[PDB]
Amino acid sequence: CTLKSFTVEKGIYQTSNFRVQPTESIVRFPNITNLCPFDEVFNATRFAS
Amino acid sequence: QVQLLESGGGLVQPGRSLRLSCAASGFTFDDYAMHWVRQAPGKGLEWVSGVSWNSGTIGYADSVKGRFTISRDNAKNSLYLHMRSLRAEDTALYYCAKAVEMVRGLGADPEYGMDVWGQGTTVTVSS
Ligand SMILES: *[C@@H]1O[C@H](CO)[C@@H](O)[C@H](O)[C@H]1NC(C)=O
């Protein structure tokens, strides 16, 4: 297929690409410590007028 | 230093309005539930009204319910007390006090501990 012919002469030919495939995915980020103070808004004891 | 300055006093006839103002300076005004407490002349104290950290009022005194109207403003650090149906029995000093426990610092949210007190005004009514 690479030579675009059916008769191939004696010799060494370089054809294609060997490339090992990935296994899975990885995502990294440190311990999530900051947190928006939402509860104080929704869970407040008394809302304004 | 923490400062609580109130203004609005002066003789007004019965059946009018007034608008007392308390301004706070020296702390994060949005983590402290304010209170307005009267002080009759030569008598004991008497709770009047309050307001929580989120501008939500916490009810008024039983004998005053119907006229007083509290309001807050965190942007200008200002708490206001509109007063209606003024009658002779409403002459007294008025302090604006602040709570102690900062909100979410430990069950429920805090409202006790009137610790810092400004020097009150001298509202009076007569004809
Ligand atoms: C972040 O969480 C991991 C997993 O619970 C823990 O091992 C680590 O001690 C935490 N953060 C640090 C670096 O203390």
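Numbers in chain A come straight from Swiss-Prot, and the residues shown are 301-349, in order.
Recorded method is electron microscopy, 3.0 Å.
Each Cβ is built from the backbone N, Cα and C atoms, and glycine gets one as well.
Cβ neighbour count for A:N331 (mutagenesis position) (all protein chains, 10 Å cutoff from its Cβ): 4. Looking at Swiss-Prot, the entry for mutagenesis of A:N331 to Q says: Reduced viral infectivity.
Among the sequence features in Swiss-Prot, the mutagenesis site A:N343 to Q is noted as follows: Reduced viral infectivity. For the recorded site, A:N343 (mutagenesis position), the DSSP three-state label reads coil. All protein chains included, A:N343 (mutagenesis position) registers 9 other Cβ atoms within 10 Å of its own Cβ.
For the naturally occurring variant A:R346 to T, Swiss-Prot gives the following note: In strain: Omicron/BQ.1.1, Omicron/XBB.1.5, Omicron/EG.5.1. Here the Cβ of A:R346 (variant position) has 16 other Cβ atoms within 10 Å, regardless of which shown protein chain they belong to.
For the natural variant A:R346 to K, the note given in Swiss-Prot is In strain: Mu/B.1.621.
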Where the C-beta lies under 6 angstroms from ligand 1, the matching recorded positions among A:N331, A:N343, A:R346 = A:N331
Listed in sequence order, the recorded positions from A:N331, A:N343, A:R346 whose CB sits under 8 Å of a chain B CB are A:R346
